[PDB]
Each structure stands twice: as structure tokens, then as C-alpha cells.
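Colleague: I have a structure here, written as C-alpha cells, and I will follow up with some questions on it.
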Amino acid sequence: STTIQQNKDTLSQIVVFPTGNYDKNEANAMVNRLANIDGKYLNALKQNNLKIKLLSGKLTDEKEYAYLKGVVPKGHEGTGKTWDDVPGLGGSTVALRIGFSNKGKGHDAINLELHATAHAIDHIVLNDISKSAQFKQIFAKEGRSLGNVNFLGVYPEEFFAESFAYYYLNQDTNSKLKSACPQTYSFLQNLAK
Amino acid sequence: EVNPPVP
């Protein structure tokens, strides 16, 4: 409850809200779900001046993402979707469309903001640990146990981000990850120490 | 670096 508030205070320095009209209550709900991430990661994001940009429209309508217009994201071959239609982005930056958090809202991630932010944690905070030898061994055994095996089972950085999201979204998804991917669950458990 | 969500 207190670390939740502390994480929300940290996020107030990371989250950028869009200009103009947007769904405020849902924006706050997205931040609330982000607050479940271990505070150690959020503070690292804050130190690197990583911004979580909440958007009222397409990602590609932002100047910094205009170069991705018409670009098919990694692993989206055959989906017919380009970055113009994708509601979330993570890595060196984080950009998220308000209202698209839940699985099925233009994506099949367990939660949009946690998945995208996990990428930034992976890349900025953990220096691409998803591509380390340790995790690749785990990814080789369990990367196909969370569905979407041609995306999660193929890219370790995506399996990491999606497992991270399962681990921190809520208690139900946390239990599901443990049963499905016990070595990944333990990996993320140790990472947070 | 950029990474998309699960399709």
C-alpha cells in the first residue's frame, strides 16, 4: 500500500500525459497498474529520465515515431498491421495509447503498459538481460509455455516482457506464470532482490 | 530500440 503509493510518486516523474482531451480515469488506471512493478525498476527508469508517454492517438502521429509509419513491427509479419495500428511501444522509449491496456484491444499482450515498460526495463535498466546467456537458457525451455509461441517462443526479449507483465499485473497472472514457467518465475523473483 | 506488444 505504501510502496504502491511510493511507486505512484515515482511514476508521476516518469509518466507524460498527452495534450488535449483524453480519458483521465483510464490514464490513471494505467499508472495504477504500472505501480505494481517493483520499485527498484521504476527508480532506475526515473534515474535514466525514461518517460512513459501516454497518447490519445496513434503512436506514429508523434514526431519521434513518424519514421515508423508503414513499418511492420518485429514479429508482426502477416498480421496486416504496421506501427500505425500498434497501441504500444517499448525499448529506449515507452509510448502507450490510453484505453488499449487489456488483452484483445489491438494486441494480445496480457497488459499493454506492463509489456511495453518491461522492454524499457530490459533495455535501459537491465542492459538487455533478456538476451543474456542465463535467460536464453530459460527462454529455450519455457519460451513456448505462455501461448503465442511464434512470437514469445521466438524472441527472448518478448518472452521476458510478457513474463514480466504476467508477474506484475495481478496475483492471478502471477500464479499462472509460476505454473507455466517456473524457471522464468524464479528468474524474475531473483531479479527483484 | 523499439519493441511491439504481442500481436
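Chain A is numbered as in Swiss-Prot; shown residues: 28-220, in order.
How was it done? The header gives X-ray crystallography, 2.1 Å.
Cβ coordinates are placed from backbone N, Cα and C, and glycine is handled just like the others.
Features from Swiss-Prot:
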{"type": "MUTAGEN", "residues": "A:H146 to A", "note": "Not able to bind zinc. Highly reduced activity on fibronectin. Loss of activity on fibrinogen"}
Colleague: Give the three-state DSSP assignment (helix, strand or coil) for A:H146 (mutagenesis position).
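Modeller: Where A:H146 (mutagenesis position) sits, the three-state DSSP reduction gives helix.
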Colleague: Is it possible to get the count of other C-beta atoms within 10 angstroms of the C-beta of A:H146 (mutagenesis position)?
Modeller: 27
